[PDB]
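Participant: Provided herewith is a single structure, encoded as structure tokens, for subsequent inquiry.
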Number of protein chains: 2
Amino acid sequence: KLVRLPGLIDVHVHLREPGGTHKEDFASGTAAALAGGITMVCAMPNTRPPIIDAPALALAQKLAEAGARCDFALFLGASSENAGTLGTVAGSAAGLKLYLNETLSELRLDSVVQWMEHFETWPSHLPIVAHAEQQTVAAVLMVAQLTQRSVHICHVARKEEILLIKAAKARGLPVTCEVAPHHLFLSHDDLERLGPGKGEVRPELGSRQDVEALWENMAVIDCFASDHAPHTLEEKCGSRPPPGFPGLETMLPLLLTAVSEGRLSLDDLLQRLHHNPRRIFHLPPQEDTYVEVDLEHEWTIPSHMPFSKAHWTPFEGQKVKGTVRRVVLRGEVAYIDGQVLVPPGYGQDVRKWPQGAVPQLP
Amino acid sequence: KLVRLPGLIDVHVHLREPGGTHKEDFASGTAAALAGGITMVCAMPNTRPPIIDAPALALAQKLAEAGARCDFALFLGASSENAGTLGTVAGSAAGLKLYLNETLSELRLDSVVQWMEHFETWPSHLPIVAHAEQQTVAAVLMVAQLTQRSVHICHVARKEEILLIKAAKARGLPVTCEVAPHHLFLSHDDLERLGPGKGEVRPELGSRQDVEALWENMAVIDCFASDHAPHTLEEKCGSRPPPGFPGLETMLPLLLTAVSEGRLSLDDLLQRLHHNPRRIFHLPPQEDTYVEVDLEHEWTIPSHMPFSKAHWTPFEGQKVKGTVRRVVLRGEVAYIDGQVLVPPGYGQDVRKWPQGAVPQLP
Ligand SMILES: O=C1C[C@@H](C(=O)O)NC(=O)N1
Ligand SMILES: O=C1C[C@@H](C(=O)O)NC(=O)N1
Ligand SMILES: [Zn+2]
Ligand SMILES: [Zn+2]
Ligand SMILES: [Zn+2]
Ligand SMILES: [Zn+2]
Ligand SMILES: [Zn+2]
Ligand SMILES: [Zn+2]
Ligand SMILES: [Zn+2]
Ligand SMILES: [Zn+2]
């Protein structure tokens, strides 16, 4: 007996196109999403070129329209040069992404004043998300308060961070956050097995106490999102390993396992992979869209999942209970039992749908 | 220039059918909803007969299907006799309503043990909402914790209540709440004008300090809902005034006025009249459904709004800025500028839609 879920949304994926298509492209990354029970993705802007201006966004939009197999929105990236220049295209993006710790030189901000400039100039009704680790969470929260608006904190990974966000919420501040599966299901205890190359990710894997704090503070977590960050095994195992894990195909099986063990409820899962993504990012419903999962099937994660071009996974060897059996996207069978059945280009930019524009005052 | 909003949801309305149709019926109450920019309502079970068993729910469902002009879900009501008897029909209802203070004899619970019995027997994945005032909020929160599930608190009206819920949320407890417009826009200061009959409502009007606490603690409020409780003027002004105010036609104009004054944002409003109702009650999207509002039009609330059979309003004389101009429901023009244009019976029970079933484990 299968369980029907709504179309799940992953608000944090790196699909590598343009410019890193050996790691992933729109067609392969969205196949991975569908196989993971995800029907809508928000793609990050740290591509090559990065999505930091209108011409780059226009290119990326067409590449996604031609390659995506599920629906999507594309983030714009903040740079040291583009504050005050994005107003005409801002509403066509998923939101604005700030990279406040390590990142590409093009996305590096060298001063908190540049963060303030972005918060002041980006349209106040549109989402802002920040990669902000440790004290950077508190710093960007300060900037958000100074500019009197909200912020969403990406991939919270530490006890320190979840407790700071908890304290901010207790003071009524408009902050939301997401947590990625590797920070719930992996820890320092796994670095022996992974090694220092495969294990490289930002935010880094936490201690057992960090992991336990995130579970204990599940009420504080608004969203789950994969931070799908595909790199090939050659890159992960080489001399200058880039940070990041692939995660689209494993996120839902890992979380369904946790549901089956009573660690969180099915509703808790659906708030975090459907309702809260919708409401934080003003993402539209998808008509005639659902995911059917089998909650009894026990399997072991293999050395690579079928679809992501990353061709490796840090969850290799973990036993899961829960599998995606069928995905229907806008009335078409998109995935059944290991086969993707919609072509590249089936997916659409949800920000172009009438219901996908963010409401604003005239 | 109009603003397009999604279809708004009111999770707390009394539509009086069956048995009180001189006060309101499905056709008139849903006309009032459409004129207020509401496209989906959840109707309470304190009708005559009350919706406390499967035959009563079946009757109410058919009356609503025949009379409703917007979409709906119907609550079941907890009684002293029905715990453990509602499992076959529970998933067809909006949720279970507990009346924990004053109410009809049929819905009166005489012991907290009866509350526990309902929390233990009602399916754990389905919503429970409680009319719970003052210390009753703390009591029902205790019952929810003892039974390890969530609860939604109706019409929070007092500083005491919002601060208790605030403290519960700070401890990570699964509680949500709603606030009605009369508790944000009226206070004791208005009882002189209203008089003791018209002014009767439960929860009663608060002090200025209660009102100010609700605004200061807007972050704690998950939903707005009208508690549309129509009674005729003869009843409100007579010897045994029933509590309650009509509110469907005035809720959105009052709140749009507050948005225009900067008291909350458009997003704050839409979280509370759209996204959070959806996610707390697992209500489905409505395809091709939107509301167009004019934010510049200043008007004064008259002695009665056009549609509710209550034929009076406690907001008479208040100046508002904001008006509903057009509602489209599932591809049909449902309301324009003072005229409802869909007939009785256009509305549908959203719990019968495939996307309107609450997900559950097998
Ligand atoms: O911040 C980031 C970005 C990401 C990437 O590879 O794009 N991978 C990571 O591990 N952290
Ligand atoms: O609890 C309630 C119910 C309602 C009604 O009239 O049905 N009116 C009120 O004022 N409070
Ligand atoms: Zn990041
Ligand atoms: Zn993120
Ligand atoms: Zn990322
Ligand atoms: Zn929205
Ligand atoms: Zn009530
Ligand atoms: Zn209620
Ligand atoms: Zn009520
Ligand atoms: Zn739901």
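Per Swiss-Prot, chain A residues shown: 1460-1821, in order.
Going by what the header records, the deposited coordinates were determined by X-ray crystallography, 1.5 Å.
Heads up, the Cβ atoms here are built off N, Cα and C, so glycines get one too.
Pulled these features from Swiss-Prot for this protein:
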ACT_SITE  A:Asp1686  active site, for DHOase activity
BINDING   A:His1471, A:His1473, A:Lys1556, A:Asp1686  Zn(2+) 1 binding site
BINDING   A:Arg1475, A:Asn1505, A:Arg1661, A:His1690, A:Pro1702  (S)-dihydroorotate binding site
BINDING   A:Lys1556, A:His1590, A:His1614  Zn(2+) 3 binding site
MUTAGEN   A:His1471 to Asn  Abolishes dihydroorotase activity
MUTAGEN   A:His1471 to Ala  No zinc-binding and no catalytic activity
MUTAGEN   A:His1473 to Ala  No zinc-binding and no catalytic activity
MUTAGEN   A:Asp1512 to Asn  No change in catalytic activity
MUTAGEN   A:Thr1562 to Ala  Abolishes dihydroorotase activity
MUTAGEN   A:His1590 to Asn  No catalytic activity
MUTAGEN   A:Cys1613 to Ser  Reduces dihydroorotase activity
MUTAGEN   A:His1642 to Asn  11.5% of wild-type catalytic activity
Participant: Out of the recorded positions A:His1471, A:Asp1512, A:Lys1556, A:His1590, A:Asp1686, give me the one sitting nearest to A:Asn1505 ((S)-dihydroorotate binding site) by CA distance.
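Facilitator: Comparing Cα positions, the closest of these recorded positions turns out to be A:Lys1556.
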Participant: CB neighbours of A:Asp1512 (mutagenesis position) within 10 A?
Facilitator: 17
Participant: Translate the DSSP assignment of A:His1642 (mutagenesis position) into the three-state scheme.
Facilitator: helix
Participant: Around ligand 1, within a Cβ distance of under 6 Å, which of the recorded positions A:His1471, A:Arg1475, A:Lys1556, A:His1614, A:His1642 show up?
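Facilitator: Close enough to ligand 1 is none of the recorded positions.
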Participant: Which ones are near A:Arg1661 ((S)-dihydroorotate binding site): of the recorded positions A:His1471, A:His1473, A:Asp1512, A:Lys1556, A:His1614, which have a Cα within 10 Å?
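Facilitator: Near A:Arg1661 ((S)-dihydroorotate binding site), where near means Cα within 10 Å, the recorded positions are A:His1614.
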Participant: Show, in sequence order, which residues other than A:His1471, A:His1473, A:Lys1556, A:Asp1686 on the same chain lie with their Cβ within 8 Å of the centre of the Cβ atoms of the Zn(2+) 1 site.
Facilitator: A:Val1472, A:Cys1501, A:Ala1502, A:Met1503, A:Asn1505, A:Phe1534, A:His1590, A:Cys1613, A:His1614, A:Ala1684, A:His1687, A:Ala1688
Participant: Given the recorded positions A:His1471, A:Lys1556, A:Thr1562, A:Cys1613, A:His1614, state which is nearest to A:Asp1686 (active site, for DHOase activity) when distance is taken between Cα atoms.
Facilitator: A:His1471
Participant: Whole-number Å distance between the CA of A:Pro1702 ((S)-dihydroorotate binding site) and the CA of A:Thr1562 (mutagenesis position)?
Facilitator: 10
Participant: Determine, from DSSP, whether A:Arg1661 ((S)-dihydroorotate binding site) sits in helix, strand or coil.
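Facilitator: For A:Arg1661 ((S)-dihydroorotate binding site) - judged by DSSP and reduced to three states - the answer is coil.
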Participant: Please go through the recorded positions A:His1471, A:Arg1475, A:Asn1505, A:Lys1556, A:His1590, A:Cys1613 one by one and keep those whose C-beta falls under 6 A from any atom of ligand 3; give the result in sequence order.
Facilitator: A:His1590, A:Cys1613
Participant: Cβ under 6 Å from an atom of ligand 5: which of these recorded positions qualify? The list is A:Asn1505, A:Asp1512, A:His1614, A:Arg1661, A:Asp1686, A:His1690.
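Facilitator: Among the recorded positions listed, those whose Cβ sits under 6 Å from ligand 5 are A:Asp1686.
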